[PDB]
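Have a look at the structure below before the remarks.
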Amino acid sequence: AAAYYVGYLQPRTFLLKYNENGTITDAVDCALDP
Amino acid sequence: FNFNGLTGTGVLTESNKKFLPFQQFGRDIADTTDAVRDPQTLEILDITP
Ligand SMILES: *[C@@H]1O[C@H](CO)[C@@H](O)[C@H](O)[C@H]1NC(C)=O
Ligand SMILES: *[C@@H]1O[C@H](CO)[C@@H](O)[C@H](O)[C@H]1NC(C)=O
């Protein structure tokens, strides 16, 4: 009585955002759109 | 100072940053070390030129 999901990883460039506490709260995937 | 093999010069001050258990150092935008955790008392200090 459950479900699970499966995705595959690829090499990419991400722009991550750290906050005042050091937690990652946002990210941007550069190779998605212009 | 020589913290766990990392040598340098500066002034050490008490800090208010909260590292996660698996972290030992912290860096600025210039990519230089700014905060350290004491390997004995486990307090966190700020390094200033
Ligand atoms: C994050 O840091 C701020 C001050 O820089 C603090 O007020 C806030 O409570 C912190 N977030 C926590 C502890 O979850
Ligand atoms: C090293 O000794 C100090 C007391 O001088 C102690 O507080 C500390 O827990 C010891 N080392 C570690 C890794 O805790």
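Following Swiss-Prot, chain B residues are numbered 541-589, in order.
When the header is checked for method, it gives electron microscopy, 2.8 Å.
Every residue, even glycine, has its Cβ placed from backbone N, Cα and C.
The DSSP secondary structure for B:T547 (variant position) is strand. Neighbours of B:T547 (variant position), defined as other CB atoms within 10 A of its CB across all chains, total 7. A natural variant is reported in Swiss-Prot for this position, B:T547 to K, and the note states: In strain: Omicron/BA.1.
Under the heading of natural variants, Swiss-Prot lists B:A570 to D and annotates it as follows: In strain: Alpha/B.1.1.7. Counting every protein chain shown, 6 other Cβ atoms lie within 10 Å of the Cβ of B:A570 (variant position).
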B:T547 (variant position) versus B:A570 (variant position) - Cα distance in angstrom: 18
